[PDB]
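In what follows, a single structure is set out as C-alpha cells and then discussed.
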Protein chains: 6
Amino acid sequence: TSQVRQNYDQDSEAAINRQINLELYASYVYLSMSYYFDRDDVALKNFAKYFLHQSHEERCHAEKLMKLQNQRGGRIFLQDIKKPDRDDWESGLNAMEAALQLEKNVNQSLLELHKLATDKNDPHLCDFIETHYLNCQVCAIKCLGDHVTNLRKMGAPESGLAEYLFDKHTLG
Amino acid sequence: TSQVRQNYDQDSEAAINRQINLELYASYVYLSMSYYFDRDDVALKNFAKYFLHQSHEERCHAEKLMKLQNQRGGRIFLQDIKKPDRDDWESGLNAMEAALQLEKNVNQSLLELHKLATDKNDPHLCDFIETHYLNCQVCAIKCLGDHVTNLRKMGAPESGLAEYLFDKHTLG
Amino acid sequence: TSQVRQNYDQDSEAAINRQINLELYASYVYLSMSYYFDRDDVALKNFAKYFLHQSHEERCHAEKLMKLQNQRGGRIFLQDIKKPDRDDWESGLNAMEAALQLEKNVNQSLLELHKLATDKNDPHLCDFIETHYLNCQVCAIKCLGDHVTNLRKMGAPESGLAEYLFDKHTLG
Amino acid sequence: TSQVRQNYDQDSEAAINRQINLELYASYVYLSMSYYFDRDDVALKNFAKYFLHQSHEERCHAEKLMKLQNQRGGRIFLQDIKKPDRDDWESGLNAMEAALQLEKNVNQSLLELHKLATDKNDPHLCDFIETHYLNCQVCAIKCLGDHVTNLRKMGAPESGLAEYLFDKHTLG
Amino acid sequence: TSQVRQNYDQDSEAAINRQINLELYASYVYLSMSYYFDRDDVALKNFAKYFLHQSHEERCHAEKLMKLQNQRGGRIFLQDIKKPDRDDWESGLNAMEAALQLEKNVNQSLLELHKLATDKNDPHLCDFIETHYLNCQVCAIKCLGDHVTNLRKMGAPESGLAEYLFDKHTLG
Amino acid sequence: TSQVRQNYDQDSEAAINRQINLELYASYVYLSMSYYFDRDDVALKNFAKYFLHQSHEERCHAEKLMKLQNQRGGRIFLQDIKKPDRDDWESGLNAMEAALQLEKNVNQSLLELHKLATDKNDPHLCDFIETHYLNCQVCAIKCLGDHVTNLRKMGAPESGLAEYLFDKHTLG
Ligand SMILES: [Ca+2]
Ligand SMILES: [Hg+2]
Ligand SMILES: [Hg+2]
Ligand SMILES: [Hg+2]
Ligand SMILES: [Hg+2]
Ligand SMILES: [Hg+2]
Ligand SMILES: [Hg+2]
Ligand SMILES: [Zn+2]
Ligand SMILES: [Zn+2]
C-alpha cells in the first residue's frame, strides 16, 4: 500500500485508470478527425487545426488524470487505445456532430465517476472533477452544439461553400 | 574541361540545362496566368498576385539550377522559352488545375533527373535535388491540390461568388 | 486516386501507416515510464520529466508522419495502440536500458522503411527520413547509451544514491 | 471589346505586345551574361551580380508593359522568347559592349512605339513611355557607355587586371 | 561491441578512421600554407589569414567525423599525420592551385566513402556525408577554382602586383 | 638569409622547429583523449570537453611558435606528427596522470630550449619563452596535479561515482 494513500478507494482507482483510457481514446478520435481535414480532397486547415488542438487537449486531460492517480497513491495500469470508429468523417458537419456525441459520452463517463466518488465519500476526487472536468465538458458541448447549429443553418453538409466559410470565419 | 569538374557526368550536365529550361518555361506560364487575372474582365487581384509570385519563384529555381551547373564545372546552354499553352485561362479553378498539372510535370522531370544522377553515381547531385527541389514540389503540389479542392467544393467555376471569396479569404 | 499523388507507392503508403503506429506506440511506452518515476515509491521527477518529453517527442514524430502521408496523397489508416510491455519499470537504469532497446527497434523499423523507399525509387521519402528520423534516432541512441553507461558506473541499480544523483546532475 | 478600352488603337495594342516580348528577351540576354561571369573560368562576381540586377530590371519592365495592356483594355499575347545571341560572352568588355547595343535596340523600338502613339493620337501611351522608359533608357545607355569607355581605357581585354579592378571598384 | 551500434559495418568504421586522417592531413597542409605567406619574403597577410581559416576549418571537419565515429559505435584509431609535400609554396597562385588539388582529392576520397556506405546500405552514413561534407567540397572547389582563375588573369605569378591586389580585394 | 634575421642562432632555429612538433604532438594527444571520453561506454562529456579544449590550447601554442620562427627570420620545417602511444585511456584518472606527465615533458622540453637560448645569448627568445610558455606550463601542471589529487582522494579509478562527480563538479 502506497504511503500517501488515504481515503482513496479501490473502485475509484480503477474508475480512474478507466477514465484515463477513455481520454486517451478521445484524443485518438480527435487526432483522426484532424488529419481527415488535412487531406487534399477535404482541405479545411482550420477544422484540422481546431481538431488537433482538441486532440492535444484530451491527451492533456489524460495525463492530468494519471497525475491524480499517483498523487492519491493509486497505481496506474494502461490499456490498449482502441482505434477510432471511422477513418473517413465525410464532412465538417459530420465531424462536429460526431464530436458532440463523443464529448457527451466522455461527460457521461465523468458524471458516473463523480457518483462513484460520492458513494465512496471521496471529497477530494469529487472536487478534482468538478473543477477540472465537469465545467470543462459543459463548455465543450455547448460550443460543439453551436457549431453544429451554424453549420446546419449555413447549408451544410450539402453546401460546400458553407463549410468553407465556417472554416474561415468561425474556426479561423 | 572545367578545372573544378569532378564526378560530374556529361549526361547529367545536359539533363540540368534541360531542367533549367523547363523551370524558365513554368515561370513563363505562371506569368501568363498572373496577368490573365489582372484583366478588367477577370479582375481577381489576389489570384494575379499569387501566380506572379510563383512566376518569380520558378524563375529562381531556374537560377539556382544555373548556379549548380557552374559550381560543378558544367557549361550552361540556354534554349528558347516556348510560349504558354493558352492565352485565356478561363476561371481561377481552371488556372489552378492548369498549375497543378504543371508543377506535377516539373517534379516528374526532377524525379527523372534524380534517377539519372543516381545511375551516374553522383551523390552531390542527388542531394542537391532532394533538398532544394523535391521537397518544394511536393509541398507546392499539395497546396495546389488543396486550392483546387476548395474552389470546387465552393461551386467554382459556375459560381462567380466562389472564386471571389477564395481570392479574398485564401489568397488574401 | 489523390490528385496530388505522384511517385508514391502503395507499399510505401502502408509502410508509413505502420511506422505511424509504431511511433504512437513508442510514445505510449515513454508515457508509461514517465509516470513510473512520478510514483511516490520511485520518486524521480527528472526521470519522469525526461521521459514525458521523450513521450511528447515521439507523438510529434507520429503526427509529422501523418502529415507526410497526406502530402503525398496516401490515405491514413489508424490501428490500435498496443499497451506497453511492463507497468513497473523497476529502476531508472532499467527504464534507460528499456528505452535504449525501444529506440534501436524504432530505428530498425525506419531503416527498413528507407530500404523500401529505395527499392521503390522514392527519393522524396528516402530524404524525409534521412533528415527527420535517421540522424535523430542515431542521436537518441547515443544519448540513451551514455546514460546507461553512467548509471551502471555509478552503482545503479543496486545503489539508490546513484540514480538520485543522476536525476539531479544529468537529467536536471 | 473591353469595357475600359478608350482611344486605344489596334496597331498600338499589337505594338505593345511586341515590345513586351523584346523586354522579356533582353531579360534573357542579361540572365545569360549574368551566369557567364559566374563560371569558374571567368569568375567575376560583380559583373555577374550587375547583369543579374539588369536582368531582373528588364523583367520588371516587361511586367509594367503588361500591366499597361490590361489597363487600357488591350489583350496580352505572349510569344516564344528566343535564346540569347550567344552562350559565351568572352570578356567583361565584350558584354558591356553587347548590352549597350541591346539597350539601344530596345530604345530604338521604344522610339518607334512612341512615334506610333503620336500618329494614333494617344497622349496617354506617349506619356507612359515618356516617363517609364525613354528616361531609363537614356540613362541606361549613358551608363553602359561610361563602362565600356572605362574598360577600354584600363586595358580590356588585353589586360586581365583591368577587368578585375573594374569588377571591384566600379561594380562593387 | 558498443551498445549503440546498429547497421554500422566494420568497413565503414575503418573507412571513417582513414578519412579522419585525410582531413587532419589537409589541416596540416593548410597550416603549412598559412605561415608560408607569413614569411617576410612572402608577406601576404590575407593569404596567410585565408589558409589558416581553411586549416581550422578542416580540423573541425575532422572532429565532426570523430564524433560520428563515436555516435555510431565505432572506435577511433589515429594514425600519424604525415607532414605536407613542400615547405615552400612558391607563389600565391601556386598555393591556390595546390589547395584546389587537395580539396579535389579529399572530395574524391569522400566520394569513395559514400559509395561504400551505399554499397553497405547505411543511409545515415550516406546522408551524413551528403550534408556536412559533399556540399562543402563542391563549394570549396568552386571557390578555389575562382581564386585560381583570377590570379591567373591578373598576371600571376609573374606579376607581384597581382597577388598583392588579390590579397587586398578578394581575400581582404 | 632573411633580411629580418638578427642574432637568431642556427641551433635556436632548429630547436624551435623541434618544439613546434612537440606542441603539435601534445595537441594530437589531447585530441585522442578527448574523443575517448566521448565514447558511449566512457560517457564523460566534461572530460571530453576539458581535453578537447587543451588540445586547441596546445595547437595554438604551436601556431604562436611558428609565428615566432617567421618573426625572427627562421624558417619553418614541419615534420610528421606521431600518433599518441595510446588508443584507450582507461579512465579519467589515468588520463589526467598521462596529461600531467605529458605537460611536464613539454615543460622539460621548453626548459632545455630556454637553456640553448641562453648559451646562445638570445634575450628575445629567452623572454618569449618565459612569458608565453614557461608560465603557462607551470600553472597547467599545478592544475593537472590538483585534478589527480582530487580523483585519487575521491576513490578513482575503482569508484565510477567519483569520476562522474568530478566531471560534474570540477570540469563542469
Ligand atoms: Ca628574462
Ligand atoms: Hg464526494
Ligand atoms: Hg546518387
Ligand atoms: Hg530513394
Ligand atoms: Hg501622343
Ligand atoms: Hg546509403
Ligand atoms: Hg638569454
Ligand atoms: Zn465572408
Ligand atoms: Zn552532487
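Following Swiss-Prot, chain A residues are numbered 6-177, in order.
So this one's X-ray crystallography, 3.1 Å, going by the header.
Cβ coordinates are placed from backbone N, Cα and C, and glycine is handled just like the others.
Annotation note: A:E28 (mutagenesis position) sits in a helical segment as assigned by DSSP. What Swiss-Prot records for A:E28, A:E63, A:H66 is Fe cation 1 binding site.
The Cβ neighbour count for A:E63 (Fe cation 1 binding site), using a 10 Å radius and every protein chain shown, is 24. The annotation Fe cation 2 binding site is assigned in Swiss-Prot to A:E63, A:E108, A:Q142 on the grounds of sequence analysis.
Non-local contacts of A:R23 (mutagenesis position) by the CB criterion (under 8 A, 6+ apart in sequence, same chain) are absent. Among the mutagenesis results in Swiss-Prot, A:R23 to A has the note: Abrogates interaction with NCOA4. Fails to localize to punctate lysosomal structures. The residue drawn here is the original one.
According to Swiss-Prot, the mutagenesis experiment A:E28 to A carries this note: Reduces iron binding and oxidation rate; when associated with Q-87.
For A:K87 (mutagenesis position), the same-chain residues 6+ apart in sequence whose C-beta sits under 8 angstroms from its C-beta are A:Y30, A:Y33. For the mutagenesis result A:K87 to Q, the note given in Swiss-Prot is Reduces iron binding and oxidation rate; when associated with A-28. No effect on iron binding but the oxidation rate is severely reduced; when associated with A-108.
What Swiss-Prot says about the mutagenesis result for A:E108 to A is this: No effect on iron binding but the oxidation rate is severely reduced; when associated with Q-87. DSSP assigns A:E108 (mutagenesis position) to a helical segment in the three-state reduction. Under 8 Å, Cβ to Cβ, and six or more positions away along its own chain, A:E108 (mutagenesis position) finds A:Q142, A:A145, A:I146, A:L149.
Cβ proximity to the Fe cation 1 site centre (mean Cβ of A:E28, A:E63, A:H66, cutoff 8 Å) flags the following additional same-chain residues: A:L27, A:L29, A:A31, A:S32, A:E62, A:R64, A:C65, A:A67, A:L70, A:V111. Residue environment of A:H66 (Fe cation 1 binding site) contains 22 other Cβ atoms, counted within 10 Å of its Cβ in all protein chains. Checking the recorded positions A:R23, A:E63, A:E108, A:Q142 against chain B with a Cβ-Cβ cut-off under 8 Å leaves no residue at all. Cα separation, A:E63 (Fe cation 1 binding site) to A:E28 (mutagenesis position), rounded: 6 Å. A distance below 8 A between C-beta atoms marks A:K87 as the recorded positions from A:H66, A:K87, A:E108, A:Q142 lying next to chain C.
Note on A:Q142 (Fe cation 2 binding site): other Cβ atoms within 10 Å of its Cβ, all shown chains, come to 20. The Fe cation 2 site is set by A:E63, A:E108, A:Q142; from the centre of their CB atoms, other residues of the chain with a CB within 8 Å are A:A31, A:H66, A:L107, A:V111, A:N112, A:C141, A:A145, A:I146. A:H66 (Fe cation 1 binding site) sits 7 Å from A:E28 (mutagenesis position), taking the C-alpha atoms as the reference points. A 10 Å cutoff on Cβ-Cβ distances gives A:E28 (mutagenesis position) a total of 25 other Cβ atoms nearby, all chains included.
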